[PDB]
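Take a look at the structure set out below.
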Amino acid sequence: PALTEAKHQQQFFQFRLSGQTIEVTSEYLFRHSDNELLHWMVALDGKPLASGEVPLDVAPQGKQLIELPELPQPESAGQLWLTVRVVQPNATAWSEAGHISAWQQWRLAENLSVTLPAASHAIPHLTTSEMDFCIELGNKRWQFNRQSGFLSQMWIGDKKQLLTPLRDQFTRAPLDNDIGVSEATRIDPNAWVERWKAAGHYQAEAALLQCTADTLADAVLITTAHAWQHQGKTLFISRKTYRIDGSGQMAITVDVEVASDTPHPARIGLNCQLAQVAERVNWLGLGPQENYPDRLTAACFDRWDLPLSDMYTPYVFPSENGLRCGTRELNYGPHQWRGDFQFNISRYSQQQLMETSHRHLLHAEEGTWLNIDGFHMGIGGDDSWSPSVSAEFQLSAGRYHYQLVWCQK
Amino acid sequence: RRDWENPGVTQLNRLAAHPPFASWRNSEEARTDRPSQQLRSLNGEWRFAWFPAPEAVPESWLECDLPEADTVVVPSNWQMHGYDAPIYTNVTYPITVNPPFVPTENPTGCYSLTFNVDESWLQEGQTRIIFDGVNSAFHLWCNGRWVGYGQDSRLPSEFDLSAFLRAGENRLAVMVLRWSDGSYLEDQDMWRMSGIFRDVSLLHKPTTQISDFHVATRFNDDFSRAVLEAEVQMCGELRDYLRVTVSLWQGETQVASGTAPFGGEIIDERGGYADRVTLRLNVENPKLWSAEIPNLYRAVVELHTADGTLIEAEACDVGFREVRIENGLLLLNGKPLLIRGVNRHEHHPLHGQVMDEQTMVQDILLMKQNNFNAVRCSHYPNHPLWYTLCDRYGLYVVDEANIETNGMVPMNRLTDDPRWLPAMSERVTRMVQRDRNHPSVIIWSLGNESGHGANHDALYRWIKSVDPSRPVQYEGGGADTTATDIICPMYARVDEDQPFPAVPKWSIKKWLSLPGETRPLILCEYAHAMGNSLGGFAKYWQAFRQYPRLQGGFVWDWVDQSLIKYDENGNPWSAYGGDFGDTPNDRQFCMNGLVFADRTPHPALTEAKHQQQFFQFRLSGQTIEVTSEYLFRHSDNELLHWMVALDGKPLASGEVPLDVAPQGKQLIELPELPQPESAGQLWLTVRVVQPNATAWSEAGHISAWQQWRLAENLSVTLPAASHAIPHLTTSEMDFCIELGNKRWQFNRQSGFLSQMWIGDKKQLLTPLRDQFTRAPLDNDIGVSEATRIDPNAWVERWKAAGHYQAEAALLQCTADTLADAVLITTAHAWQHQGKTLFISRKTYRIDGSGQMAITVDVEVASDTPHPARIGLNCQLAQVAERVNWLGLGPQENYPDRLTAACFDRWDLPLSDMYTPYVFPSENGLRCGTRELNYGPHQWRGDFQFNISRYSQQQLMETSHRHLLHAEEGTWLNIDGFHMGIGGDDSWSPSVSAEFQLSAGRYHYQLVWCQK
Ligand SMILES: [Mg+2]
Ligand SMILES: [Mg+2]
Ligand SMILES: [Mg+2]
Ligand SMILES: [Mg+2]
Ligand SMILES: [Mg+2]
Ligand code: NA
Ligand code: NA
Ligand code: NA
Ligand code: NA
Ligand code: NA
Ligand code: NA
């Protein structure tokens, strides 16, 4: 996946936007853009609204101004996005006709939704038992275990949707850059993975602090609080609310605290093993290829749809892989998650990936592992033998908030 | 003739410039710098009359005092006495641009003085008058007879009165013109005043006298040996019996001496200077001068007969130091400097441009106490005592010629014109002739904002020939021209390029490495301290420490140029541009100081102090590594105090003597510390304290500090249950909740908490509502004016988008009863002309303990300009004496200006929570606050806040601090997020991107409870 990042940063055309105006600047020293045309497209949340093409005619080091036509208002809430691509109409000794040599995006107007939903057709019911809080709505059921404090099962009809409960996750199967030269036989205590191990990040266990259920006028509200501790130290505290409404949507709010003295964690998200396996993955976010906070420039915001295996990157030395960031909507099977998160989805648990040294030995587990992150640490790479993730990409804020809606499709 | 409309006539009969003289007739008095009976002051009471033009002055005035004259103190600026108005114009000239002419209505100040001259002064030798500063041009008469003329408001004009005076009473008549052709070279950004505003004195010199002397100090490779060379020139009776003896003293000990007859070496085919002599004194292991240790020697220059008669003696303080640029670095005594500089105008709120010892001292002490080591004479030579003081207290000085033609179009129109070479030459040459022996001066500057003209090239070269001991710098024309030894930009940013055509301001880091560039870079002006500013200051200091060739800069500027005006009641108030009827004018642009006109600090001063620290620290486990940035001194007056506190509660503390060599490091291992079981964050604070008083600071002065978070124990503790559940009562218009003695009322039409009762006392005067704006800072407004809007300014972008006028529309307001609480949920949209700018969704959970937890989630349209803040505000009914908070402080601090603040528990009087910037704006914020206590209230969370008796609306609507009026109750602004304040400049948006609120979605939470 890194190749595409390289391709984008090494583009030969630079762009700037000012109003309806796009300014293209050539970084060629000798040739004119004689085999290039600029294609532009405006989409609302993935839905195409308009596009066009203009021939590029820029001298080496010169500039070309392109005026976009009047952009008809859009009939709906959402963020308009402008994407431009430089396409070479003719084949060359090194590329085929149609080759895309450069691209860029910009957000244009955004119209926030202020439209009140609509009065639920029904009201979910809460069933309380000694060991669980269950919510029923139509043919859907959610179960929250009172001792664990997590959503442990969800059913569509009589069909269970989870293999493992939905739980916070603060670690990742270590990348090569997280490992560096550390070795079991010769630990580099300065490496990220060793800092995390030493702090107990991979061994910390969730301790329940609170698990309550309340019924509101049109919804049921579950509130939970957990502490993750290690050798008597509290590493993280996660507080959440799950609000299930008449519409069947489950709104999840997550507020996490990370002790200031613990090494900054690899991620702050939730994870679960879905019972089902589906053919495709469809999302509205950055893509289509794998992208990370510090390696996402080349990815574009759009509606993407790929086979599930394209959502896994087969690095020979396996690790955390396949994340997509900047995702507002994710669809898999009958499920839909909405919010502003980063995610990865595959047949392999982080556990397996971290315990496996060669890709050929991984085996698809039952169901699908979904990791959905409010925040994820950068991957670094300035070198692969010393910590290389830039401060700005470390999860050092101390307190973090994210919210997601899980609903059926 | 109208000599004042002729750049070809800059003086008539004026004597040559020279270093400070006193004509002592006893060498020990010269050695001691005691007063000289031959140098008298004529300062005191003079007679003065104001005329609208020189053509209105009556001839009788030359022969006798005008009955209508007033007696006034001299030196003074006549505007300060109210004869006419001072004018505050920045770049545009105060007069029509039509060189070399001036208005025919040209305020003329007729000064006169009747004074005494003892016969003895007239029996022999020469008696001269010296006017240290006359703005801007003047004619001089003595006993009714015309003596001469002078220009250049900022250097001394001396005339020989020997033939005009008589024993006893004598009368001077000085006709001072406010405007002259000199004004075209005096367009600096300051109040436009006039008058005899520097000292007036009378000096007696013998007929055979020391007419000039230059002292130089050259060193061997390690500065263990030096040669002091002093060239002395005489005027008068040249005879074989004359000699010059130069002696050098360290205290009462004479370290060296040389005697020689006159007659310098052969210089050309016609011979040498028979009226000059150069003495060379060898000095071993000299004590070197620096701003760190201003070691000085005293050189006494005796003119005498060989057989022993002292004719006269002159003298100066000498600082052995070498200044040189080598391999791209400015070195002082072989080591690279790091300039912690500030630009300082000569300004006094009551006396205008008249300087006095007390004031200068006060400024030098505060500069030093705030870790400044350098000052730039923006933008003219200073009153003579300034140099003496920087020599003695130790500050590096950039001495600057009085040449500024900013208002010309293009800016070098005069400086590239050979006909203005002569007038400019004098401004440069006479400055060097006067100030060349002061060790504090380390760099000469050619003036300011006059573009780049061939005149600058010529003058750069003149100085380099006449005085090889100091680099020459000059910013005009792009700051890296052929007329400067130093890249000396004004307001170039650290990382951000500003590619203006012809004179781009590159990022300072990129500028150093442009193809072929090798010079050091020191900003002549940076960090424009106008109003609530200095945002981004730390970014500069980090770059300076990181890049060798980035050697610092001079902040703009030291003191606000506000003037005192008196109201009807006779109460003083700070005035700025236009407050005197002056127009056009540049309003508050004259106030850009780190300190107020009375020397009270603005909050930015502590940020400068901190970033400019001379000790850097690193923490590793319990080891503290201290690194000294001093180049020449050891930390011989310093100890390290350390303290650990748990959320403000003191746990342990200690002190350790600091012993680090210059550029050295010291490791200090701290004691086993408290590892308390109790929740909270442990914080380590270290401070460097100077146990002994110095010439510039009191015992115990703190010179540096730093803090680090240590272990954190997050609370996992469950609050006990409440023997109580709040009750809800509803009506179409409101949701009321009651719990014990407490009550909350939420308006269903507005969607806000409209009132709260504790006991039965109402707590709010205005409801709690979201706030997305701030009363704009000078940096938010920049140059925008009603009359000429600058649409790119932040304030204008917010205005045009409707932020200040957007109205909350209620989208939802519900109430639910929980197990042990009542929950109110709201959502509002802020719109403008159909555009939804922001959406606020909140929940308020009131529990059986009586606490109200508020959760707020805001959406901001990505296409609206990033808002000033994301917070809540309300007017509390209560007015309490103190404010106690756990968070950054104690002074005002903003996101991009908070490095100096320390996290601790602070407690101040309410009034201290407001910063009285002259031009009112959002102010007093404190960031990183975890708990705030005011009266019965306590708010907890992770926010920024301000609290005062003045609403944001009032601050935005009032132009001057003295017009603000305390409102009923107290206004509290509690922000989840607040935009940086900027300040890289005050005329273009300068808030760095990482400090702009552009995330789109924001979340914050607070708990409001009692106690
Ligand atoms: Mg003239
Ligand atoms: Mg003697
Ligand atoms: Mg006599
Ligand atoms: Mg200027
Ligand atoms: Mg104006
Ligand atoms: Na083309
Ligand atoms: Na692995
Ligand atoms: Na440096
Ligand atoms: Na100014
Ligand atoms: Na010491
Ligand atoms: Na104001």
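We number chain A the way Swiss-Prot does; in order, the residues shown are 616-1024.
Determined via X-ray crystallography, 1.8 Å.
Here the Cβ of each residue, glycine as well, is placed from N, Cα and C on the backbone.
When other Cβ atoms within 10 Å of the Cβ of A:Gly795 (mutagenesis position) are tallied across all protein chains shown, the result is 22. Quoted from Swiss-Prot, the note on mutagenesis experiment A:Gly795 to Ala is: It forces the apoenzyme to adopt the closed rather than the open conformation. Reduces the binding affinity.
The Cβ of A:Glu798 (mutagenesis position) lies under 8 Å from the Cβ of no residue that sits 6+ residues away along the same chain. According to Swiss-Prot, the mutagenesis experiment A:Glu798 to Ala or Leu carries the following note: The catalytic efficiency is not increased, when the sodium concentration increases.
Here the residue is the original one, but Swiss-Prot notes a mutagenesis experiment at this spot, A:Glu798 to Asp or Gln: Small increase of the catalytic efficiency, when the sodium concentration increases. DSSP assigns A:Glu798 (mutagenesis position) to a strand in the three-state reduction.
Sequence-distant neighbours of A:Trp1000 (mutagenesis position) (same chain, six or more apart, CB under 8 Å from its CB) are A:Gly795, A:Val796, listed in sequence order. In the three-state DSSP assignment, the secondary structure recorded for A:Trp1000 (mutagenesis position) is coil. Under the heading of mutagenesis, Swiss-Prot lists A:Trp1000 to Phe, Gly, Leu or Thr and annotates it as follows: Decreases affinity for substrate.
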